[PDB]
Amino acid sequence: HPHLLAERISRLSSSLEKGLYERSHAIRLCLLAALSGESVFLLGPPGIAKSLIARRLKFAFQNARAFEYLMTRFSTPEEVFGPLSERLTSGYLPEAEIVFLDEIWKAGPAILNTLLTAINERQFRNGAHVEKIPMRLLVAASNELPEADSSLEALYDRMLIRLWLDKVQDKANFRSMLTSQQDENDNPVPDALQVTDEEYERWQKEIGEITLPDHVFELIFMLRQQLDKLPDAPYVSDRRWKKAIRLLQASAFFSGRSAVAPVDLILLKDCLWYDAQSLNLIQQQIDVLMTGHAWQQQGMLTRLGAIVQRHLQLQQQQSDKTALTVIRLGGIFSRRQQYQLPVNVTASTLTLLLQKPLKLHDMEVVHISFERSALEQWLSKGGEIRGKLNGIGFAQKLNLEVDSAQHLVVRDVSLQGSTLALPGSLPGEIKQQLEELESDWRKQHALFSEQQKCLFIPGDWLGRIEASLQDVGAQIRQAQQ
Ligand SMILES: Nc1ncnc2c1ncn2[C@@H]1O[C@H](COP(=O)(O)OP(=O)(O)O)[C@@H](O)[C@H]1O
């Protein structure tokens, strides 16, 4: 039933989107805002359908009056809210469900103040008595952002969603928009889809009942702390956070869920920035949160390395079972030449464990990886041989010698020797742990795919998450070989 809802909202949004190019997200967000009692600020140059998409949204509702107004510096509350005879509000802001106000940052202090009470109190001072405004969606537009310490910032910071728009970029889209016979002022929404007053009011109550899971909160709180520590990060007030949380709830509700999901958190990318520099910072931070923490990605990778560590540890604990017998090569040469095993060892770079781990280059080393090519020439021509300690870092020079028993022995600064062994020809402890992790990964991936079907999230983000989960899965599958 709420799953028929996700179907309906999607179908509703689809129709509202007809004839509009490169504005999909913007329409879904304004719909989400309109259905959740939030407001949205549209930033961009003139003639890019900012007003149009605002007028479009009145067609989401059966009974919905729209109010449009362009702010001038000489604009008075009489023009915006109605002139008093007590006040004549018919055809003005005080009785419209969708209000669009263009060129917002030039509203005077008198308008500014009565707007702030309009957004907060959903009330209006009608001379004598105060009356509740039916305003469901407010949308404000401008080509610029308000001044640094402006009066208007209080208004800006009271408008949850921020969208930065531009002229159509795709050549094909330009042509389609250019030749579109779509009457832009006609109702494109089928009667059945339009939301009723009875529905609107019920949903307002139900959105508040959507739960906020522990992991979801932890992520939000993590980001709040993260932003705080970064000096460039925009200041996000508690007011902003609370209003952002309702949008998150609304997203979930209209996506057929009873709980805010980690995917809903992407929407914060449309709430937390106030300028250009802060937009980039927000996007990066949320991206890091989404690809790293939201589906336990980095947490599973830190578990993975812990297992791979144990695997190596068990590999060197069973390194008595193996040594490495270098085969003598005869012929006619000046040195006692040596040879690697014909095809037994053919790995381009092979790693060798040591029976007695040694302190080499101020660290204890359990395994040394050689470029097989470099080990060849040293076994033949002698000289000096390098090898990356514990597989990592630079190829360090080594005190290596061919043993009488035909083994390879590394020495430390105490001249302590250690025989080198090749890895085993998968232990039960590792198989158990690595299967638990794979199960956990599958459960994570399952959760993501079962929730990525979310109207209010742009496709590109979902791509990045899916990739980040594939990365972990690939790393674990390579670990079980
Ligand atoms: N991205 C777009 N998609 C569809 N139509 C557009 C787009 N950009 C501009 N238009 C056209 O421009 C007009 C709407 O512009 P308008 O609402 O005045 O924009 P703004 O409010 O940003 O000045 C319509 O006639 C519409 O067909």
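The numbers used for chain A are those of Swiss-Prot, and the residues that appear cover 3-87, 98-437, 442-497, in sequence.
The deposited model was determined using X-ray crystallography, 2.9 Å.
Every residue, even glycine, has its Cβ placed from backbone N, Cα and C.
The feature ADP binding site is assigned by Swiss-Prot to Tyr23, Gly49, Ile50, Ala51, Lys52, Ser53, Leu54, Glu196. Mapped onto three states, the DSSP output places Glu196 (ADP binding site) in coil. All protein chains shown were included, and the count of other CB atoms within 10 Å of the CB of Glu196 (ADP binding site) stands at 13.
Under the heading of mutagenesis, Swiss-Prot lists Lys52 to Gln and annotates it as follows: Loss of aminoglycoside sensitivity. Within 10 Å of the Cβ of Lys52 (mutagenesis position) there are 23 other Cβ atoms, across all protein chains.
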- line: Between the binding-site residues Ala51, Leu54, the one whose Cβ has the fewest other Cβ atoms within 10 Å is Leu54
Query: Hey, does DSSP put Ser53 (ADP binding site) in a helix, a strand, or just coil?
result: helix
- request: Starting from the Cβ centroid of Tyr23, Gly49, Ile50, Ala51, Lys52, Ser53, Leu54, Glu196, which together make up the recorded ADP site, report each further residue of the same chain whose Cβ lies within 8 Å of that point, ordered by sequence.
  value: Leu22, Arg25, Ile55
- prompt: Once the chains shown are all counted, how many other Cβ atoms turn up within 10 Å of the Cβ of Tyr23 (ADP binding site)?
  reply: 18
- prompt: To the nearest whole angstrom, what is the C-alpha distance linking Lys52 (mutagenesis position) and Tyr23 (ADP binding site)?
  reply: 12
- prompt: Cβ distance under 8 Å to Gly49 (ADP binding site), same chain, sequence separation 6 or more: which residues?
  reply: none
- request: Find the Cα-to-Cα distance between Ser437 and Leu442 in angstrom, rounding to a whole number; note that the 4 residues connecting them are absent from the deposited model.
  value: 9
